[PDB]
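Below is one structure, written out as structure tokens; the observations come after it.
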Amino acid sequence: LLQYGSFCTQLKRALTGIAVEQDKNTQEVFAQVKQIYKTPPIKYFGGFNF
Amino acid sequence: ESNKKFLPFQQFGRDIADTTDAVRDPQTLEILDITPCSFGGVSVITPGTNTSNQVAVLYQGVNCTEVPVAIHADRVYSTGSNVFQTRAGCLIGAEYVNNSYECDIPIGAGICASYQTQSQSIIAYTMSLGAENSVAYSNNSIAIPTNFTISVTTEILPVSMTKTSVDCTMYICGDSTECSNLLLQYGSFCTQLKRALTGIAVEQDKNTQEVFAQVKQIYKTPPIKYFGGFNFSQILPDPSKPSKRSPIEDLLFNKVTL
Amino acid sequence: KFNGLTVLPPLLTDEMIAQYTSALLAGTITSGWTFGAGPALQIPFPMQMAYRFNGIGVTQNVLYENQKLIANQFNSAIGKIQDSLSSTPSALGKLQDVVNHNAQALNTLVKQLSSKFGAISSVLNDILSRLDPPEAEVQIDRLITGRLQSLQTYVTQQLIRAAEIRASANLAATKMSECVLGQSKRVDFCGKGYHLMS
Amino acid sequence: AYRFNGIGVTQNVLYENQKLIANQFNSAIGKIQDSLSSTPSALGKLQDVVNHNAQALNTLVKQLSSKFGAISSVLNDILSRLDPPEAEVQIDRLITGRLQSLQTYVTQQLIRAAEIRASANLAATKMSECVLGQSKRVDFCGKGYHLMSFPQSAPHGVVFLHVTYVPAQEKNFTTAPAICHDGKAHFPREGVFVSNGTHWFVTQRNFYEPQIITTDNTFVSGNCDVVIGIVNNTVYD
Ligand SMILES: *[C@@H]1O[C@H](CO)[C@@H](O[C@@H]2O[C@H](CO)[C@@H](O)[C@H](O)[C@H]2NC(C)=O)[C@H](O)[C@H]1NC(C)=O
Ligand SMILES: *[C@@H]1O[C@H](CO)[C@@H](O[C@@H]2O[C@H](CO)[C@@H](O)[C@H](O)[C@H]2NC(C)=O)[C@H](O)[C@H]1NC(C)=O
Ligand SMILES: *[C@@H]1O[C@H](CO)[C@@H](O[C@@H]2O[C@H](CO)[C@@H](O)[C@H](O)[C@H]2NC(C)=O)[C@H](O)[C@H]1NC(C)=O
Ligand SMILES: *[C@@H]1O[C@H](CO)[C@@H](O)[C@H](O)[C@H]1NC(C)=O
Ligand SMILES: *[C@@H]1O[C@H](CO)[C@@H](O)[C@H](O)[C@H]1NC(C)=O
Ligand SMILES: *[C@@H]1O[C@H](CO)[C@@H](O)[C@H](O)[C@H]1NC(C)=O
Ligand SMILES: *[C@@H]1O[C@H](CO)[C@@H](O)[C@H](O)[C@H]1NC(C)=O
Ligand SMILES: *[C@@H]1O[C@H](CO)[C@@H](O)[C@H](O)[C@H]1NC(C)=O
Ligand SMILES: *[C@@H]1O[C@H](CO)[C@@H](O)[C@H](O)[C@H]1NC(C)=O
């Protein structure tokens, strides 16, 4: 198989790029805020129920 | 050992993927399960060579109470030192701490690594999402700003790429008539390749055309640059240099090197 | 873990994503749209509801004089969602298709290993134990070639699917920015009707 | 002043803080050159195009030295050593392998071109919406309330400079939904009722500027026995 060139490097590079892209998708969708806000202990919001 | 209920006439065993996963011992009638031996990938975690020469090693998806010694295929050498077990595999050469910082080098399921001063060493930790904050909510309270800030940010976007063309005869057969005649029997692949490349080049030109040619006139700034105290000298063209480019554009063109 | 094929874990676990979602919900409940453009500023919930009605062309006294009715309607509507999702079986086909396609592709790739490609046998050990060095090459070449095209086809299909997944993720990010962190005037972008909040 | 009015702030806020705003803008525009120059990985997106093109071309030209199970990788060697009726067996393997190399290159190029076209379409939309106008879409033309943008060119790409407004230095206040007076309810026209502890004013939402409550900035439209949390005071005429 060593005589067939360098196909394996291309395959590995493609798969690695796909994986990195997969992580970046979630990173840019969900990490929209810098702080971590917390809801007040008592849940009264004028009659609305969350 | 196997708990499978083999019928008294069958000997082998198979799975959904059609592989051998059971066998019957000939001399003593018994059923044995076969499992493949451990294998995986090896990753090397390093800071820049301008900083240090230490490294850490990650064995991916392997319980490493089972691998103090194994071969590298692509040779036996072990490291010892500090061994930590994670979800993505296990880590050799790094120390686990109880703190939490911003992620620097991603590793696995919420684990990152960094080069710290503790002397300097390589440490592993769980990434921190951010700073905790709670807003004082009440049903008769409000907050109103009393000042403001003007902020300027940048955004970079690619537009086009390089246009290339390829010739079949020169690339494949060089200048051999016999090779060309032999290749003539393979059909009309070359026409398809040429058409695809030509379409790509035309698209590349159209991208820039539709991004930048948004106006019909060519407006010119007034000779005297007074705009109520605002200073646009950094983005307006500079006539002193022959290229007729703004300082920021010059910096951008210098930064990107072929 | 099937013949050189491995699956890597995602970087962000489910708990971290849940924490992100909780933070977004708390921010949009206690502040409104202010926390998406700077510091978070507190405001009572009915007052921002009045602001959101004012943003679609209805005065505030409409909200302030129908508070209980609006709250009851919202509570009933939010209650019906669990039943609506649970009853319909095909409500989550989009998320199931990803798993199905990945499993099918991996199964096809591993099943391709048993083909012969015009050779004496599909097992390398059989050829290495039956034949001799100077003749086994003719048989081995066909196997090597066929497995090579199998791998190439798999990789190309993966790239084509990844492009579509990226497009969908970009749309989801835009919707997160525009429907959740603010109020949208675009028609039929954040639901059907006049948008209030998401 | 028009652009401030477009985000909910009156014009007198600009006209009475002209020098301060100009100085802030000048400092912010000054910091950009240093910010771009210091960071080395600021322009990775534009460098990746060049890197990928060079890598693909290098791989394609390097593939020419493979043998593909032939006696030699040079056509002239086979044409000078062997004879016509036998060289075909060797030449066929080379022709085939070079054919798959070319096909793989072309397919990769098409796949990359699709992504480049998508990015160019996004850039065109941003040019139309952030530069030729003012955008109300959140987080589309920067972070904050959008004011205006400037374009700059770059090798194989474009750079946008977004200018935005950010509030600062908030403060506690007490508020009410409506004001009761003479058995009538009063609501603000634009703004919110606010109290400093003993007196009530009406103010705009994005900047603190109290005013005296008057019939010229309120409307009655109702009665005092329905609203929850109403507070009764005096309304000047
Ligand atoms: C918000 O809605 C939930 C769900 O309807 C309410 O929880 C219910 O409370 C009643 C009374 O305690 C119970 O009988 C139900 O079994 C609860 N339902 C569930 C699903 O747990 C909750 O009480 C509501 N909030 C308020 C403040 O009333
Ligand atoms: C709003 O913020 C600006 C920016 O900091 C304040 O202006 C500064 O005021 C201090 C105090 O005199 C000066 O030392 C700085 O030089 C000013 N900055 C600039 C850029 O001129 C301004 O005072 C703040 N507004 C209020 C009401 O305090
Ligand atoms: C607009 O900003 C530029 C850049 O700060 C100013 O140019 C500076 O001018 C001073 C005084 O002549 C020189 O000492 C600096 O060396 C200049 N900087 C550069 C980078 O050339 C320019 O003066 C400003 N515009 C106005 C009207 O003052
Ligand atoms: C690793 O093997 C040990 C041996 O008993 C076991 O206790 C442990 O749970 C295993 N861990 C993982 C992650 O498989
Ligand atoms: C690290 O220390 C913290 C604080 O004592 C503790 O909560 C955490 O469990 C520790 N992590 C370990 C022991 O892995
Ligand atoms: C709502 O206002 C009442 C006073 O009318 C107060 O007692 C209660 O604590 C407030 N709610 C919250 C969550 O603070
Ligand atoms: C507003 O009130 C809260 C609760 O008392 C307080 O924590 C916060 O600091 C106040 N805001 C300012 C700007 O002081
Ligand atoms: C509130 O504003 C009024 C305006 O007349 C002023 O007289 C009073 O002193 C202020 N109270 C405080 C606590 O600043
Ligand atoms: C004014 O408000 C107070 C506080 O709720 C209330 O007791 C009083 O009755 C109101 N005035 C009139 C005339 O009703």
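Following Swiss-Prot, chain B shows residues 554-627, 634-677, 689-828, kept in their order.
Each Cβ is built from the backbone N, Cα and C atoms, and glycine gets one as well.
Taken from Swiss-Prot as is:
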type    : residues    : note
MUTAGEN : B:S673 to A : No effect on O-glycosylation by host GALNT1
MUTAGEN : B:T676 to A : Partial loss of O-glycosylation by host GALNT1
VARIANT : B:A570 to D : In strain: Alpha/B.1.1.7
VARIANT : B:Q613 to H : In strain: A23.1
VARIANT : B:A653 to V : In strain: 19B/501Y
VARIANT : B:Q677 to H : In strain: Eta/B.1.525
VARIANT : B:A701 to V : In strain: Beta/B.1.351, Iota/B.1.526
VARIANT : B:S704 to L : In strain: Omicron/BA.2.12.1
VARIANT : B:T716 to I : In strain: Alpha/B.1.1.7
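Annotated features taken from Swiss-Prot, shown on the structure.
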{"residue": "B:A570", "record": "variant position", "DSSP (3 states)": "coil"}
{"residue": "B:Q613", "record": "variant position", "DSSP (3 states)": "strand"}
{"residue": "B:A653", "record": "variant position", "DSSP (3 states)": "coil"}
{"residue": "B:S673", "record": "mutagenesis position", "DSSP (3 states)": "strand"}
{"residue": "B:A701", "record": "variant position", "DSSP (3 states)": "strand"}
{"residue": "B:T716", "record": "variant position", "DSSP (3 states)": "coil"}
How many whole Å apart are the CA atoms of B:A570 (variant position) and B:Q613 (variant position)?
24
Including all protein chains displayed, how many Cβ atoms other than that of B:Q677 (variant position) lie within 10 Å of its Cβ?
9
Find the one among the recorded positions B:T676, B:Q677, B:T716 whose C-alpha lies closest to that of B:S704 (variant position).
B:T716
Measure the Cβ-based neighbour count of B:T716 (variant position), defined as the other Cβ atoms within 10 Å of its Cβ.
12
Looking only at B:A570, B:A653, which of these variant positions has the biggest number of Cβ atoms within 10 Å around its Cβ?
B:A653
Let's check the environment of B:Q613 (variant position): how many other CB atoms sit within 10 Å of its CB?
17
Pairwise Cα distance for B:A653 (variant position)/B:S673 (mutagenesis position) [Å, integer]:
9
If proximity means a C-beta under 8 angstroms from chain A, which of B:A570, B:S673, B:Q677, B:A701, B:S704 count? These are the recorded positions.
B:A701, B:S704
Candidates B:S673, B:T676: member of the mutagenesis positions with the richest Cβ shell (10 Å):
B:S673
Can you list which of the variant positions B:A570, B:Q613, B:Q677, B:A701, B:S704, B:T716 come closer than 8 Å to chain D, going by CB to CB distance?
B:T716
Write out which of the listed recorded positions, namely B:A570, B:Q613, B:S673, B:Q677, lie with a C-beta under 8 A from a C-beta of chain C, sequence order kept, or 'none'.
B:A570, B:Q613
Rounded to the nearest Å, what's the C-alpha distance separating B:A701 (variant position) and B:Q613 (variant position)? Just drop the number here, would you?
31
